[PDB]
Amino acid sequence: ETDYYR
Amino acid sequence: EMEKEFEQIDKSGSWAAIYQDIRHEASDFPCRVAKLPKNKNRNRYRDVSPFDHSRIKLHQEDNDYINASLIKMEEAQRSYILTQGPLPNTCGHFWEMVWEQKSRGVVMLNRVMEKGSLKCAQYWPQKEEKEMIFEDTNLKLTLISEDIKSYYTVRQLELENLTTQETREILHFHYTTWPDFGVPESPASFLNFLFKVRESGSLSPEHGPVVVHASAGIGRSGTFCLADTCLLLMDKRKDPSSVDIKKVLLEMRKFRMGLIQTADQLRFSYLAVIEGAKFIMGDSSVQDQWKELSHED
């Protein structure tokens, strides 16, 4: 995924 | 005081509320260079970007961008470079940064593959006979040796500038059992690792700032740096109890966004500092206890 902040 | 505060929050069960207050109070600075179209493939995550004022600039005229920030802790007199796990196209930039910033140590708190997903590129050589050449930056990296322990690995690497023929020894501290958005096994296992990094000389002001990373380089990295900074402060203040962990974390968040990603990582930072304080107070025997409880052998 390109997101970390969930 | 931190220990009485820890017990008060633990009894109330308000760790989620305390951490949410830190997030609300956290600094918000521009990340204009990071959000530039040409730098899209240089960012691992769209929501993790360095601030323009504290970003590390590469010494190349083409594009000076790397998703990395300099955390300058003024009172503690220590600096750290927090960066993301390099991408297949930024492994040369990562090592260019290590060279230019004159870093002697690299702290890796994640694994290349976590739960079947690529979180970081294989930026260092696994076999000594198989060195890595980064043609883009004209750098050569060779594995000299490795000391594998149960939960962590220390590697001795040789970084060479192929243009000047200059050689440098880089120490690689890899924590292999710290899961994403998780905490270490015990304060003892974390502190045994932190002190191994300290005793190596990698954190000395004679060298450049230590490079600390995870996948995004904010969650696990923030936990490591907060614990280290809080321990440094209670050594030179002559009043150990004056250290406010929440204030130190907010000071750190002025340099890079989202340092410490969960309420449990904040709670662990408290536990790590409270346990670590015993060594800073003059009791040398507690470092030997951490070695036993860590189960490194």
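Numbers in chain B come straight from Swiss-Prot, and the residues shown are 2-298, in order.
Method on record in the header is X-ray crystallography, 2.0 Å.
Each Cβ is built from the backbone N, Cα and C atoms, and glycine gets one as well.
A mutagenesis experiment is reported in Swiss-Prot for this position, B:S50 to A or D, and the note states: No phosphorylation. The DSSP secondary structure for B:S50 (mutagenesis position) is coil. Remark: B:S50 (mutagenesis position) has B:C32, B:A35, B:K36, B:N44, B:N68, B:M258 as non-local neighbours, by Cβ distance under 8 Å and separation of at least 6 in sequence.
Under mutagenesis, Swiss-Prot gives B:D181 to A with this note: Substrate-trapping mutant. Long-range Cβ contacts of B:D181 (mutagenesis position) within its own chain (separation 6+, distance under 8 Å): B:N111, B:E115, B:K116, B:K120, B:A215, B:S216, B:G220, B:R221. The DSSP secondary structure for B:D181 (mutagenesis position) is coil.
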